[PDB]
Protein chains: 2
Amino acid sequence: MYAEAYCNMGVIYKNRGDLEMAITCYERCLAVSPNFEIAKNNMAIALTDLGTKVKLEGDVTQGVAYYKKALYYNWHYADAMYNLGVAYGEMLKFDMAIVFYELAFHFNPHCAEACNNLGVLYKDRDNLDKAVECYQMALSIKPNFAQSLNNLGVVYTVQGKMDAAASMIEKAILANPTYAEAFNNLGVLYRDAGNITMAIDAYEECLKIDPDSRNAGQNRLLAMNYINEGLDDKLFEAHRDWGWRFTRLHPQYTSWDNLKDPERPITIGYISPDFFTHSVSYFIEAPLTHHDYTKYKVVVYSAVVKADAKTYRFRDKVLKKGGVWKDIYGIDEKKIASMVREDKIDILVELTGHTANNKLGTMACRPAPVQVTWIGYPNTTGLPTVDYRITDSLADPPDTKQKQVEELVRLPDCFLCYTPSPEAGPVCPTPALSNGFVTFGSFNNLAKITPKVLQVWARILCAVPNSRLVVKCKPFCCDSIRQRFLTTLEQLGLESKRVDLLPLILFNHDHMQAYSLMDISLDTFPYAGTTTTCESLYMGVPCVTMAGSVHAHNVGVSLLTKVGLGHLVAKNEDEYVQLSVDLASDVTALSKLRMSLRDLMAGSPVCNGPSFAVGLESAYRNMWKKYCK
Amino acid sequence: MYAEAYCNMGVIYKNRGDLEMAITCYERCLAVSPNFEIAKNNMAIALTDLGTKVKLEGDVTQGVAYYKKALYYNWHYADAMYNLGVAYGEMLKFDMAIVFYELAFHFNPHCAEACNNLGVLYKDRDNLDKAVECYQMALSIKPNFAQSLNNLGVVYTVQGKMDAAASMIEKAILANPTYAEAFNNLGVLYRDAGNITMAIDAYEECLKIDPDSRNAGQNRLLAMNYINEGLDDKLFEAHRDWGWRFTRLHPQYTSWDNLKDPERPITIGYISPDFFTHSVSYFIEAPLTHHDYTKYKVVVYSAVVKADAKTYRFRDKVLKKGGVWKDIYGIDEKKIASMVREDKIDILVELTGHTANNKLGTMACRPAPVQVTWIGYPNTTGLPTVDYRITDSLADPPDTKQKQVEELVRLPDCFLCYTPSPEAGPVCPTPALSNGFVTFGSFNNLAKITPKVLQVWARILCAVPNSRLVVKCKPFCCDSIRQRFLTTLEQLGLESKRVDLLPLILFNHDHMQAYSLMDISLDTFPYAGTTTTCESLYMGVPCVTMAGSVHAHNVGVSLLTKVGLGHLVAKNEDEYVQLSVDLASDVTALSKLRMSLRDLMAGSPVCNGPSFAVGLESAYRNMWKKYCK
Ligand SMILES: C[C@@H]1O[C@H](OP(=O)(O)OP(=O)(O)OC[C@H]2O[C@@H](n3cnc4c(=O)[nH]c(N)nc43)[C@H](O)[C@@H]2O)[C@@H](O)[C@H](O)[C@@H]1O
Ligand SMILES: C[C@@H]1O[C@H](OP(=O)(O)OP(=O)(O)OC[C@H]2O[C@@H](n3cnc4c(=O)[nH]c(N)nc43)[C@H](O)[C@@H]2O)[C@@H](O)[C@H](O)[C@@H]1O
């Protein structure tokens, strides 16, 4: 009857914190008065609070049901929509989440958190402008929001605007000191900016704040890998510490069910998070199309954030050839291990290493008898659980001084196999004849460029008169970086008129054809590029690589030796200079060499598919035979 | 590249009607330009059209998925929300439907259909005011909408405002001639208004428009049941035609799996759509609480639109005593039959008949070996599939001339068992002493009142000087009905100062105690009331019923004979007059009779639970024994 007393008691209980008594009084009051607007709104508030409390325990479905009931009681309640969107993001239902966050923002403009999360979701789908404007609106509502600032820094780092990203990241750091993701992202930006010391200092601070930060430590090892000259071994100790901590942090499986018979078809699962237009994809294009599917079964574990045309064609080839394609995006590592075990897989090959969106969590438990890393992260994995790694004799000489935590297998010919792009197109003749001077070109990452490389390149330019230099890098999208690089080059005694810094090219065939203007390709050291060397050799421009005592330093040496140009490798910097001078001496030899290298690489073992496939299958058979005995 | 050509081609295909080519061009254009607002909106339009086309085929889930994708493309598209709400209403997910219809209305105020459907949904949950205002808004947008007018007429008919409902129903009929639900509802209102001839004419027109209208025909038979004097038999022929058409319209099951052993516990399933505060519920309160659950298992099939406290207590008693409670609201009859068969039920008892929200669709197939009607619709069911019906010897004398399509079983004592309300309260003494005159009272439905009853009541009033008359009926909520009734009474020679027409009482105990002002209760004929007689006898006021040749006419006779007041029954109208005069002759006898009748009914077989339960269980055992042999 008297619903006023019931609602007053319910309000008192809610303020006191008793949800059951309050919800009972609220229920009875609404039964007495079905159209009590204030009572209905308070009922919605109480149900939202109860749903949040339940979601604290972990019952997602019950919280969602309570939220839906509250929304039914009050359709235009914003916090309910926000909670629904958060839950839908948790359950990986992205479209419903987008809709609900947008509705929450429309109803309540003052919900900056919803806008920030919407920007996050849009950025996860490579909608850069939408994320930028979402974060800008978040700043418009709450200028002092740390998460929005950090994610805007992420987006600007991806876009290449390093100065603004650095400014905003520093603003976030000074806003919140106990916030490590800002340190990690500052250091990521520093690494992509071409300087390493402050990047290492940054992740060191980050690890001090967060001892158990996986991303921070992993990228810290990656950053140290850049400046490894092969003289010190503290990097090995850091890798060992990372591996031991990671192993002690996660459980492992010691049970196996695979048959002990060494004579049976092998299930090979290629697990990789980057099957889109990535360097790795190129080198995986041929083997998948070249395996004996009947003799060896093939499965794919793709964690790609966004599938592309290459992903679709790979899926078509796998399914047509008798394979299984699976998507593992947005799944916890434990579920990944469980599904891997339940798939009766024999061997697994990971192609990520300590890189973006890696899946070392799978290796945390060793779900399969054999796990091997083959391409990504040329340096040692550092995990004791990881058993073996794939390499050759050239990049890894038997007398190497590079200690490895895991055993190595030397492939007969090489462990690289490049695949031409379908629309690569013809190669234009040597432009030296048109312009009358040599134009050295480098299409490597700025992070691989070091002061030593700059000095060597300056010596190269000064050695031969009338020499041009062209460099293509993403960080050459900002004027400040360009000015700093030009000033650094001039400090060594090089004019700025002979330097051409170019930005990225969105269209792949344009990037492929951009090699037409280059004459001689020069590789950076110590962390020498791998895909760039093959890309250059395919277009006919000669490539020069310096040797070294590290596997990554010798990748280019191995590639050049295999393709048939082993005479184009210099052991020391001085020999590099003399080789470059000899190359620049004559133009006709360079021209006809450019003409021949196309067919030379076509007929080389590098481009041979069936032979490499047979060698790799024999390697797998030997691996399984060793496991059986 | 050129997305303009792709979008133009897609528009051309959509106009031409080619959905596949249009969706392909739309897909490629959005891939080229991820942020083409016009292209995105047209994509949403095309997806909505495709979803509607798919839902035409019948694939509800695929249409819902397409609608959700379209909404993701365009969050503020109203038609998508409308379609989502329609689908959610189809899948019986009511709360989500309410939310989505409300959102669609908020985005697009010009969607009168969404408002109409929202009003329908709210009315389905007894939210009368919300439905009224929804339909009023629909008229505010589209005054010429037939469905909104008809449903507003429904609501006003339920509320008791018959004049406005009739006006709006006539408006709907003249708006749309080929629209039978309007005829059915006009006739329903006429039936509830107390007049039958035009109601029968109305459903006759309705059946002419729609030969296979189940509701129209069923309620047509119900209406004829009101004016049945036991002289004509055309009603039996109409029932036979209805039964034959219904049987030929639906399939039947001829397979049985129940054991042939006559000695085993019997599973009895009480199927009824009205387990809320309804007359039937009262008479079912005792048997369920009085069965031998161990010897006979009990299950309940409730199709109640809205559960109440009585429903909750019945569920508690069933579950506590060892029974199963099931809700069958919003389920197709085929699924009902399938679940009934899968429940291993032995016998089923239906308590609806040709009444509101009946479930004769279940009887269409005879899912159980034994189906019996016991309470609802005292007249014959008319379905040949229905095997047997329950009655006694008093209301159904062995020498009856009322032919029945189904065999009858005569219970030993009676087939009625009333249950007192827990809060009935004490009975006040006879008010005749306070006021000095007799006050006849009638608490029956207006539809049961006929001109013959009015003439008889006028004769009763004129016979004894200083007599008051009080009548309680729902249609006495409108002034026009009251004036018409008073004019009709005055035309027979009765003053209006001795007539008191009262409306309904919302609170049950108030209705129970309203009998305190009554002195003698008078029953209508031929369709005599059943629950009202027991309700009156429980409060101590004597009840008078005229005999007849019909079962419904003799229900009151049987009740009065069983309770012990068989001397208070008159065979003819004249004997009714003399009995009433004799009752009114003395006041002291009436007073002490009022005092005694409480205990008299308490000790009568009518209120005896265990004895009736034993008799009913013996009846069931005999039924199963007959089935076995
Ligand atoms: C397999 C891995 O390869 C890694 O090489 P890594 O440094 O990324 O050498 P990157 O040249 O930076 O790889 C980026 C890839 O993107 C493409 N790409 C390069 N420039 C452009 C451009 O300007 N526009 C567009 N649209 N695409 C471009 C090209 O296929 C190149 O291989 C090694 O670091 C690892 O050790 C390992 O060998
Ligand atoms: C079991 C069935 O009973 C049927 O009796 P039927 O006409 O509905 O006789 P009614 O009196 O109309 O039934 C309506 C029920 O609602 C309650 N009720 C009556 N008046 C009021 C009121 O003023 N206010 C409120 N809140 N409740 C009221 C009371 O329990 C009454 O039995 C027969 O027609 C069938 O043949 C069959 O016997």
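By Swiss-Prot numbering, chain A shows 218-846, in order.
When the header is checked for method, it gives electron microscopy, 3.8 Å.
Placed from the backbone N, Cα and C atoms, the Cβ positions cover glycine too.
In the three-state DSSP scheme, A:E567 (mutagenesis position) is classed as strand. Swiss-Prot lists A:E567 to K among its mutagenesis entries, and the accompanying note reads: In spy-15; Abolishes O-fucosyltransferase activity.
Secondary structure at A:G593 (mutagenesis position), taken from DSSP and collapsed to helix, strand or coil, is coil. Residues within less than 8 Å, Cβ to Cβ, of A:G593 (mutagenesis position) and separated from it by at least 6 positions along the same chain comprise A:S489, A:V497, A:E567, A:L568, A:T569, A:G570, A:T572, A:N575. Quoted from Swiss-Prot, the note attached to the mutagenesis of A:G593 to S states: In spy-3; induces a constitutive induction of GA signal. Abolishes O-fucosyltransferase activity.
In this structure, A:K665 (mutagenesis position) is part of a helix by DSSP. Quoted from Swiss-Prot, the note on the mutagenesis of A:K665 to M is: In spy-19; Abolishes O-fucosyltransferase activity.
In the structure as shown, the Cβ atom of A:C845 (mutagenesis position) sits within 10 Å of 13 other Cβ atoms. A:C845 to Y appears in Swiss-Prot as a published mutagenesis result, with the remark: In spy-5; induces a constitutive induction of GA signal.
Listed in sequence order, A:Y443, A:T741, A:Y744, A:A745, A:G746 are the same-chain residues at least 6 apart in sequence whose CB falls under 8 Å from the CB of A:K665 (mutagenesis position). There are 25 other Cβ atoms within 10 Å of the Cβ belonging to A:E567 (mutagenesis position).
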